[PDB]
Amino acid sequence: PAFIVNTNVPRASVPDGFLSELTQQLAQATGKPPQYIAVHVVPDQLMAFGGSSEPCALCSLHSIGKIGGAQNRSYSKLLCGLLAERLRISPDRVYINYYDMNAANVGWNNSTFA
Amino acid sequence: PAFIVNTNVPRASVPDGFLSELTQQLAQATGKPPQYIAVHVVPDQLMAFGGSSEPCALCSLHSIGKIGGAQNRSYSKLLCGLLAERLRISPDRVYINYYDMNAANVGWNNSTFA
Amino acid sequence: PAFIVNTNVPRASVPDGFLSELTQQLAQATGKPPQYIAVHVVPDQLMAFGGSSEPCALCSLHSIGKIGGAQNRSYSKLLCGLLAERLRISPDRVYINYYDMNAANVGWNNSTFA
């Protein structure tokens, strides 16, 4: 799974250990080994949410399965909670797009997961 | 909706008020309330379009509905127009990927839209 | 087609010519003229893969068709090879997501490709 967060929060406000925390919580949430979890945080962005430049985030979670109605509600509580606690972003200024990827459509290690 | 523009145009060439203009025009075009429109502009990128490093852009528009053949043509005229007027990017050096998101696959405010 | 690479490798480690090499090889691989290939490299990112911050990459390849099981295996061999040779990224620390776009969902030149 791959989790990406783009935010207008500055780099200095991203705590040491945040990528490691996301890796662990995402492994737990998705049930996938942490060795397969990729995380990417992009601070200092030029962004607005509802016209406003108050802290906000646009995110994505891509996974081969483990994506669905109940699972995605659960992920959103988890991830919005982490963004609120660690980056001081209000959950109502976060979008997370969930993508259920086909294994044939994910490249890794010179081949695909199919 | 969420609109992301990645461009090799430098930051200093992005005019003041650009994120607000995007937010407004996208609310009008999509019919969505402006409080739900998110916008993200990423200048100074290392990019090429058709092998050339002349001004170009790669963009995305994600929306829960309001995506389709005619609607996307209309969006592209609006958005290419704005990139041309405000960033001086030729419309023929812009790609815009459109995504119709299922409500269950968009997280916001600790839950999803489903 | 549009190919995006996000990496923690620093900007100074991206060799001269790399966007052109990508453009050329992708044109050959996809069969699309190079005039229609866009490439975007994003270095110096805050990323972890499998819990560690050795060189890694998260990439995407969007194309109108020319996406499928065998094709995508072939693209991954090519692209992981290039990231290994030019950026010194181990192919087991690369994910590439492949998107088969509908022509009506790709904006260009004030309209769509439909």
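Per Swiss-Prot, chain B residues shown: 2-115, in order.
Determination method: X-ray crystallography, 1.8 Å.
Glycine residues also receive a Cβ, built from the backbone N, Cα and C atoms like all the rest.
As annotated by Swiss-Prot, active site, proton acceptor applies to B:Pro2, with the evidence given as similarity to another entry. B:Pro2 (active site, proton acceptor) is surrounded by 24 other CB atoms, counting those within 10 A of its CB over all protein chains shown.
Long-range Cβ neighbours of B:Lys33 (substrate binding site) (same chain, at least 6 residues apart, Cβ-Cβ under 8 Å): B:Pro2, B:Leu27, B:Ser64, B:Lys67. Marked as substrate binding site by Swiss-Prot: B:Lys33, B:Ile65, B:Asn98.
Swiss-Prot lists B:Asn111 to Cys among its mutagenesis entries, and the accompanying note reads: Causes formation of interchain disulfide bonds with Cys-81 from another subunit. Within the same chain, no residue at least six positions away from B:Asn111 (mutagenesis position) has a Cβ under 8 Å of its Cβ.
If you draw a 10 Å sphere around the CB of B:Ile65 (substrate binding site), it holds 19 other CB atoms from the protein chains shown. Residues from the set of recorded positions B:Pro2, B:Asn98, B:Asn111 situated with their C-beta under 8 Å of a chain A C-beta: B:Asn111. The number of other Cβ atoms within 10 Å of the Cβ belonging to B:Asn98 (substrate binding site), over all protein chains shown, comes to 19.
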